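A.B. asks: This is the structure, below, for whatever I ask next.
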Amino acid sequence: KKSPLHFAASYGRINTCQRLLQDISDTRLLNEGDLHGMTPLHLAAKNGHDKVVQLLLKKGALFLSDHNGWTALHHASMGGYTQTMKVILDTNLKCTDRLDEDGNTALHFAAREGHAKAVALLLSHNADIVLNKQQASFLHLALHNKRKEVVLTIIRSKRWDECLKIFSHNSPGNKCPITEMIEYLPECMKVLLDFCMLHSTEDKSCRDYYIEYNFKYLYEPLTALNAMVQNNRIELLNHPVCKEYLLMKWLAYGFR
Amino acid sequence: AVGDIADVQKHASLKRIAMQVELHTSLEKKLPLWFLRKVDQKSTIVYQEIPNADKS
Amino acid sequence: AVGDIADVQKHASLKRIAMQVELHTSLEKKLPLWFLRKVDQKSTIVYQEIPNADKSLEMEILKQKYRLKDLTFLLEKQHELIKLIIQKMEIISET
Amino acid sequence: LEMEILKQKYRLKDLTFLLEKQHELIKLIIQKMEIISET
């Protein structure tokens, strides 16, 4: 004693949790851990228990602790849970992002195994986008796991279309690995760009560009298109709305 | 003749488009930077292509 | 010559039947409505065609896939349901 | 070599015959379960 609480509120045995925990100890051990070190607050989040993690935040405390540094909300963003990840986050937005041991944050895990909604709510609560480690952004690590669904939900909304951040050497960013390692993702990104502003006949439509890198840097210049040819994917390249036009007008001076 | 030509046409499109992109990349690098944008619209007003049958 | 002719014959049948249907649709539209049924039997007494070898068998796979998503709809709910087993379980004794 | 696939498919239907009955059987777990305490 007291061991069972760890178990019970891991799997979320609500009544045993409540009647065992209210004594009141003053929660000296609440706030306890055993190897690998972990807390009920976490084990509630690991296996998905909105009810218990809520109650435990009504009593509250500690509100964070971490043996391999993950914290709880990473264990929440591990699987595709939602209600937990709602209320847990909503208790504080200061106790929400932690970058260690080897840099990662809730967004970074949540774009692995986890489903898209998690990410949608993290953007809906202004989670950090920029923080980078190691070298490769969460988006990187997403695509190198080849997940369609997230990198499709991110692009519609909101806070970036396709963000900045880059270098080196491995792994190069950022769109060209999209095109090497999950094709047809552009297709959707692509059709989201253009207009057909006027609808059916007699319509003039502009075509904005993501493609240019854009430098200077004399950087494998033209770059992304080239990384389409090499390699290899071409039923993006053939895509009418964009590339064909780009290369056509580019071929105007090229003509000259 | 038939074997190799068939083989080239099997994935013909890439050979061609790789021709134009290659040419533009090896034109881009030589010409002086100040002669860039212009020329570049970075937009275009809009006012027998490539075969469906090839697939993976 | 061989490459393109081979390509046309690969799915030849559609090219032909699309020829006849196209012709009948662009004949149907011009001729006056009153000259319809007749001629039209809307029935027919019955009293070297098209090749077996051409086929699409990718679909077979597209048939399997939907089934397997049905299987995960039919497995995830089970997982949910089992955690819901433990949340109402009577584990005492012994812990 | 399409058959190869036609060989896989029957097996997978056998798997859902062998999963659905499990699902049935598990709801039948709860319908005779002794959940008290605690509700």
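Numbering, chain A: per Swiss-Prot, residues 446-663, 680-717 in sequence.
The backbone N, Cα and C atoms fix where each Cβ goes, and this holds for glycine too.
Here's the feature list from Swiss-Prot:
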- A:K620 to A: Important decrease in electrophile-evoked response (MUTAGEN)
- A:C621 to A or S: Do not exhibit detectable current upon electrophile stimulation. No change in answer to hyperoxia and diallyl disulfide. Do not exhibit detectable currents upon stimulation with agonist JT010 (MUTAGEN)
- A:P622 to A: Loss of activation by the scorpion wasabi receptor toxin (MUTAGEN)
- A:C633 to S: Decrease in activation by hyperoxia and diallyl disulfide. Important decrease in activation by hyperoxia and diallyl disulfide; when associated with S-856 (MUTAGEN)
- A:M634 to L: Loss of activation by the scorpion wasabi receptor toxin (MUTAGEN)
- A:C641 to A or S: Decrease in electrophile-evoked and hyperoxia response (MUTAGEN)
- A:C641 to S: Does not affect activation by electrophiles (MUTAGEN)
- A:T646 to P: Loss of activation by the scorpion wasabi receptor toxin (MUTAGEN)
A.B. asks: When the Cα of A:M634 (mutagenesis position) is compared with the Cα of each of the mutagenesis positions A:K620, A:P622, A:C641, A:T646, which one is closest?
C.D. replies: A:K620
A.B. asks: If I restrict to non-local contacts, at least six residues apart, and a C-beta distance under 8 angstroms, what lies near A:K620 (mutagenesis position) in its own chain?
C.D. replies: A:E607, A:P631, A:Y655, A:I656, A:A685
A.B. asks: Do any residues at least six apart in sequence from A:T646 (mutagenesis position), in the same chain, have a Cβ closer than 8 Å to its Cβ, and if so which, in order?
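C.D. replies: Set apart from A:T646 (mutagenesis position) by at least 6 residues yet with Cβ under 8 Å, there are none.
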A.B. asks: About how far apart, in whole Å, are the alpha carbons (Cα) of A:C633 (mutagenesis position) and A:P622 (mutagenesis position)?
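C.D. replies: One finds 16 Å between the Cα atoms of these residues.
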A.B. asks: Would you mind checking how many other C-beta atoms are within 10 angstroms of the C-beta on A:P622 (mutagenesis position)?
C.D. replies: 17
A.B. asks: Once the chains shown are all counted, how many other Cβ atoms turn up within 10 Å of the Cβ of A:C641 (mutagenesis position)?
C.D. replies: 12
A.B. asks: Specify the secondary structure state of A:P622 (mutagenesis position) as given by DSSP, simplified to three classes.
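C.D. replies: Note: A:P622 (mutagenesis position) is helical by DSSP.
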A.B. asks: State which of the following mutagenesis positions has the fewest other Cβ atoms within 10 Å around its Cβ: A:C621, A:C633, A:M634.
C.D. replies: A:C633
